[PDB]
Amino acid sequence: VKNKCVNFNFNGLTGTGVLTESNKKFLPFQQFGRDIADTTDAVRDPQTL
Amino acid sequence: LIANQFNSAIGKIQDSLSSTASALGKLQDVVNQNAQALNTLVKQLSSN
Ligand SMILES: *[C@@H]1O[C@H](CO)[C@@H](O)[C@H](O)[C@H]1NC(C)=O
C-alpha cells in the first residue's frame, strides 16, 4: 500500500509511517538508506527494486 | 561635514557586514548550540 500509515516490514526491518516513491538514486548494491540521526528514511522494495 | 562622516560611516557597516561571516558570532552560536543538543538528544536513542 502507499500513502497510509502502516506497520511496514522490510526483510525483517520494521517501522511505522507513510511510504511514497522516493527520488533518491541508490547504487544497485545499496540496500536501504538512513538519515543524519541514523534513522531509517529510505527503503528499496526487495521485490520491486 | 558631519553628514558625510555619518553617511560614509554607514557604508562601512554594509561591507563590515557583507563579507566578515564572523560578525554574527553570537546569534549563529545560539542556533548552533540548540541544534547540537537535539542531535545529542536524538542520538541517545540508539543506545542500549
Ligand atoms: C521476483 O522478483 C524479481 C525482482 O524483483 C521480479 O523481476 C520477478 O518477476 C519476481 N517474481 C515474479 C513472479 O514476479
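Going by Swiss-Prot, the residues shown for chain A are 534-582, listed in order.
Header entry for method reads electron microscopy, 3.8 Å.
Cβ from N, Cα, C; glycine included.
Recorded in Swiss-Prot as a natural variant, A:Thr547 to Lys carries the remark: In strain: Omicron/BA.1. In the three-state DSSP scheme, A:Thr547 (variant position) falls into the strand class. The Cβ neighbour count for A:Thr547 (variant position), using a 10 Å radius and every protein chain shown, is 10.
Annotation of the natural variant A:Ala570 to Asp in Swiss-Prot: In strain: Alpha/B.1.1.7; the original residue is retained in the structure shown. Within its own chain, A:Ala570 (variant position) has no residue 6 or more apart in sequence whose C-beta sits under 8 angstroms from its own.
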